[PDB]
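Asker: Below is a structure I'd like to ask you about.
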Amino acid sequence: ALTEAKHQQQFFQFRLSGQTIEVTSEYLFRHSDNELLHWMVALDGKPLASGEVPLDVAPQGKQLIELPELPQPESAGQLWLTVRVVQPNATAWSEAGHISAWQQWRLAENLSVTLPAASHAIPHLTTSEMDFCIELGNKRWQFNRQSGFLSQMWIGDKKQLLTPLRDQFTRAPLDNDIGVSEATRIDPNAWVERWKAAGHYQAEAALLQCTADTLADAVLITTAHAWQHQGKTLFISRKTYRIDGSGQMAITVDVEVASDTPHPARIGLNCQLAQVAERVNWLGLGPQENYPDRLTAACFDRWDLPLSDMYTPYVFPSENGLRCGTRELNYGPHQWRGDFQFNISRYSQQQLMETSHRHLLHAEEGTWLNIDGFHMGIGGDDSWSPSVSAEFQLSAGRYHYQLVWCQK
Amino acid sequence: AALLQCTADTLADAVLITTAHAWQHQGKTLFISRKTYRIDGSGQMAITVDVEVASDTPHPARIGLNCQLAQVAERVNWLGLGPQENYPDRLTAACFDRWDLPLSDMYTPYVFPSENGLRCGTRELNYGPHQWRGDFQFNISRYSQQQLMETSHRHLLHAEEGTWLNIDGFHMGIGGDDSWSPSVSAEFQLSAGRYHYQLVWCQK
């Protein structure tokens, strides 16, 4: 959280107007003499321009900066402008080259019109009575017909799932989700308290429908679950899986949330990756952990970091290391695409929920992946009463998300 | 528009139509509308829509479908907000109920024609033998969005051949803080980039 702070607290404010940039100094007594403003442009992570420019802004002053005529590529993707204020020389409290601030804007968007190149190959579907199997080349996908889940997937001979791919609406309760609710003295207004008390944590799925159809070019998996607790339907999960000639899977999801139930901490899926890699690369906001009511200090970019770094050692273990507005992320041979939020560590949430201390958790067989279509804000105004803004609560009822799962 | 794709597939008990269109002005793709019509043996089609909106285009006034039917029925009946014309940034005085009105009450006689009579939060619409179902905003008159727009006075409007129908998954705000500058507040602007909505059309 130290970052959302530094950033919000910065001394230089920015306004971009066209290719022009307005800088505002919040300094009251000092002129900017140890400032340099770098700036850069870049299609989905790829640089196309850099530029340094020395700030000469007085305290309370404004300063103008005209961006040299930008570049423009046809290439799909989003254009992003990012800036930073740099302290060329070292001071007493800062190293030389210290970043004192930054801001970033999205310049443009060239959408992708192009359609794919009509599968050379095709998915084959095996209709066991227990499963629906799908194959195409070295790749195979197992949909269990009784759980409605996607129990297992192979790349060649190797399995990839230790667990299945399933809907998730919960979260190992952060400090603020708990507040002062105790075991003796329960706080019925605690987010967790209300969640706890509604069966969020113990809802149980219910196959309502599981089908396969073969499409002129792909395999269609339809499924629908209802999660309930005491004859009470809390949620409804409606998906479709689409495996096509490129051995690419398209996940489309659509959840219904019963008005009269506390709002979910989240909405998405999770599974245990059989695998374990060293690095994590994604295209979104980062590098650091970031939540919805807490991501203004984060930058959209191509980030590359170590597994160790995607987990936040909060002495009192709780949900963490989330990264928002992710468009893509690669882990091992996997690659996921769409818009979402994710978290990837070596710990089930349960392990998180059930551990009082960080030093008591242990890494698990594979890799726990949490993909969120959506996720509730964290809160924080106080950690003794709900301090989560309504905007950051998943109150829609109706929710939709889609994924593309594939390999390399 | 631009047809990127259009495919009929056959299923166990349904039919699957599948489209992609791209809206462009001068080689900028404004929008993209992806869809699947899925007709079934009950004689009922389920439309799904998934639009993409470019981040650098002024946000759409709205996002939906429309068409002009032939039927021209006396009433209208829906389960949603009303009975009166409600827009998103103005819908508090409305109530969720089962409303049944004359078509006429479906048009609002503003003197300087403009979009009107919208009803938000509709769960079920009904006109003639058709019924539509889901989560939408809608409006229905005998005037085209375009007729309204090229007519300076309500008095010069003329009824069109049948009922025009506007079914919106999404509609921008109305504003009002003032009329000489932009009044729509952000939460009312359609600026998310991705929109998804569903419908179900059927008859009786």
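All residue numbers given for chain A refer to Swiss-Prot; the residues shown span 617-1024 in order.
Even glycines carry a Cβ here, placed using N, Cα and C.
Feature table excerpt (Swiss-Prot):
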- A:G795 to A: It forces the apoenzyme to adopt the closed rather than the open conformation. Reduces the binding affinity (MUTAGEN)
- A:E798 to A or L: The catalytic efficiency is not increased, when the sodium concentration increases (MUTAGEN)
- A:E798 to D or Q: Small increase of the catalytic efficiency, when the sodium concentration increases (MUTAGEN)
- A:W1000 to F, G, L or T: Decreases affinity for substrate (MUTAGEN)
Asker: Identify, among the mutagenesis positions A:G795, A:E798, A:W1000, the residue whose Cβ has the fewest other Cβ atoms within 10 Å in this structure.
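Answerer: Counting other Cβ atoms within 10 Å of each of the mutagenesis positions A:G795, A:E798, A:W1000 gives the minimum at A:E798.
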Asker: How many Å lie between the Cα of A:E798 (mutagenesis position) and the Cα of A:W1000 (mutagenesis position)?
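Answerer: If we compare the Cα positions of A:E798 (mutagenesis position) and A:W1000 (mutagenesis position), the gap is 11 Å.
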Asker: Could you state the CA-to-CA distance between A:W1000 (mutagenesis position) and A:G795 (mutagenesis position) to the nearest Å?
Answerer: 4
